[PDB]
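*Asks:* Below: one structure in structure tokens.
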Amino acid sequence: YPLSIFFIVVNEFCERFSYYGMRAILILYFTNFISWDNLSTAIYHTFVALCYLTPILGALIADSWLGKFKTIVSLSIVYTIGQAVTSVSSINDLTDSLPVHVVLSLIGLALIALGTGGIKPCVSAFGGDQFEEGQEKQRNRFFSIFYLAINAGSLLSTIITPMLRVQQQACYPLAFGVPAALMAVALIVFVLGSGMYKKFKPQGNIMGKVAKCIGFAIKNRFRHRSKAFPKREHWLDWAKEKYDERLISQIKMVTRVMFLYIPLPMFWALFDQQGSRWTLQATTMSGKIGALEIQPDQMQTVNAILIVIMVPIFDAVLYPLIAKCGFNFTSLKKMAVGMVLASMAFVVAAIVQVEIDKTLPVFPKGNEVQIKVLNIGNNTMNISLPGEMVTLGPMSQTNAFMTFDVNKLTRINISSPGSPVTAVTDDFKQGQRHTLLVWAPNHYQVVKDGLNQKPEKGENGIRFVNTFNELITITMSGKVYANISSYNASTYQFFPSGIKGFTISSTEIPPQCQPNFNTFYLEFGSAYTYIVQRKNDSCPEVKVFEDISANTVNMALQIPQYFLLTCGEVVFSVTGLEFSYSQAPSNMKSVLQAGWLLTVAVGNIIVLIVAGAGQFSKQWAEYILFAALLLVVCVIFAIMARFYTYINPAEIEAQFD
């Protein structure tokens, strides 16, 4: 056995290495191709689950045509072709009638989808066939090692890709080129073992036979309405009239096994939340370990790291111990327990989420308007606002955003000690944060803020205010603010953490002045407003004011909810695709594997259907998304398993003829 297996393991590692590397690069490109006709966003959202709809086509083929060995090679090549075409097409689009070049990408993208689908069910079952001598212990070992290699690809893909990218947009050819290069090695190694594999060929069009037998049964069962209508077997009694008895047995085994997958696709909807829903949470909870600088979007890597260490533990020690006390852990039992853990993984998130909410600010909603007053003048100013007055000294601000109803924002009067009162004629927009700038009794400016949420990806936003008579231009680490009018403010731009330096430029500034300045440590999620003022020597001067406070909750707090969920997946998923193979009849192994994969496809639909917010806060969504659904489904599953779908020893049943 050992010789035949190693080829499949290394092939799967390389094949899944490539797939993950394609995902990250693929999404970035659409942001550039979207600039013709928003159609690109419509092109996407197919690969979200379409990569799991194809495996139907792979199953139909091998089990009724070409066998499994031939479909692995053929579907593999078309996978390689698609990537190569896609890689060159992107370069052809930018280097060189735009839809004509784009058509190249579409064919490549479509040609890839078949590759990713037809291989998943075929390769998994093809390994199992190598064990025949009552080797349950060895066969169980393989399916955990095989599932371990999948992640060893995911982990190495994450580390390698960022270094690979931006090596040269000029690096795009390598971006798609290198993943394509690897799979070529995957195909070569798999073929090299042809002399060692054990293979079986289909005896005919089983697909047709199964469909015809089922078709005959249902129509015949419809007849005989008042003559022995009550079935003994819902289909077998009536198909047996014409069709072979042993074939009737086989279609029955798959029917029972598949009945249990009806409740499962809820679990795969919950497991998917870790990619999108939690990555957003990390953004608003980003205190950083003193030893390193992990970014919000890097956390998801923790799941791959844990699963490459949990899997050896469970098979090595934990399971032997449970046996020694006599619990007799069966395949149905393990799946039932696995769904409970992932349920407790989510409930922890609600606890974490409510902790974070203690700190976040309040953003305006509906007809609400939030105003911050910032006096940048050299004298104290008195401002009249609806039901309130505020006095601000020179270079002073109101530390909080005052919330008012737009309908209630009737009058504002501005005055200074001994100065005339000036009425504000400007207008505001509901649902937006607004900043009011004043420097003299009859001089003021109203500025829209633009930011009304926590900065994305945890990057700090910066902006400047011009007080010089002439226009000013500032560049900060690759980003430029140009031609800022006097007594006006520029829009925000976002930078990652660290310390960033910037250089100022203006015509009124004498050349001998220092234009160079450096900011303090940025941290995460903050947003600040700089003010540039003139010194007695005409040199620029800098002051800082805060708008949104940095992120406080530490990010290490997400390890628990990743530890439970990852621990939940090991027990559930690994046994899911092993039990599915054990029960299937000898003639239709790939049919059931495609049955398991089909569950994941429908899984993404549930989360996608739920779409966005429909409630007050995530404190709810993170809760009902498991309890009202996952536990209710979990109890239903246990009920169905009480009817012994495990009772079929598919290996020996065939020998009865």
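Shown for chain A, in order and in Swiss-Prot numbering: 12-48, 50-108, 117-188, 195-683.
So this one's electron microscopy, 3.5 Å, going by the header.
Cβ coordinates come from backbone N, Cα and C, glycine included.
Got these off Swiss-Prot a minute ago, pasting:
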MUTAGEN   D573 to A  Does not affect peptide transporter activity
MUTAGEN   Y588 to C  Reduced peptide transporter activity
MUTAGEN   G594 to C  Nearly abolished peptide transporter activity
MUTAGEN   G594 to A  Does not affect peptide transporter activity
MUTAGEN   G594 to V  Abolished peptide transporter activity
MUTAGEN   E595 to C  Nearly abolished peptide transporter activity
MUTAGEN   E595 to K or R  Abolished peptide transporter activity
MUTAGEN   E595 to D  Does not affect peptide transporter activity
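Map the listed features onto the structure and describe their local environment.
*Replies:* In the three-state DSSP reading, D573 (mutagenesis position) counts as strand.
Proximity of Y588 (mutagenesis position) to non-local residues of its own chain (separation of 6 or more, Cβ distance below 8 Å) is seen for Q300, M325, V328, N329, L332, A371, given in sequence order.
A 10 Å cutoff on Cβ-Cβ distances gives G594 (mutagenesis position) a total of 22 other Cβ atoms nearby, all chains included. Secondary structure at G594 (mutagenesis position), as computed by DSSP, is helix.
Around the Cβ of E595 (mutagenesis position), a 10 Å sphere holds 23 further Cβ atoms from the protein chains shown.
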*Asks:* Mind giving me a neighbour count for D573 (mutagenesis position)? Other Cβ atoms within 10 Å of its Cβ, every protein chain shown.
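*Replies:* Summing over all protein chains shown, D573 (mutagenesis position) has 20 other Cβ atoms within 10 Å.
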*Asks:* Which whole-number value in Å describes the distance between the Cα atoms of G594 (mutagenesis position) and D573 (mutagenesis position)?
*Replies:* 41
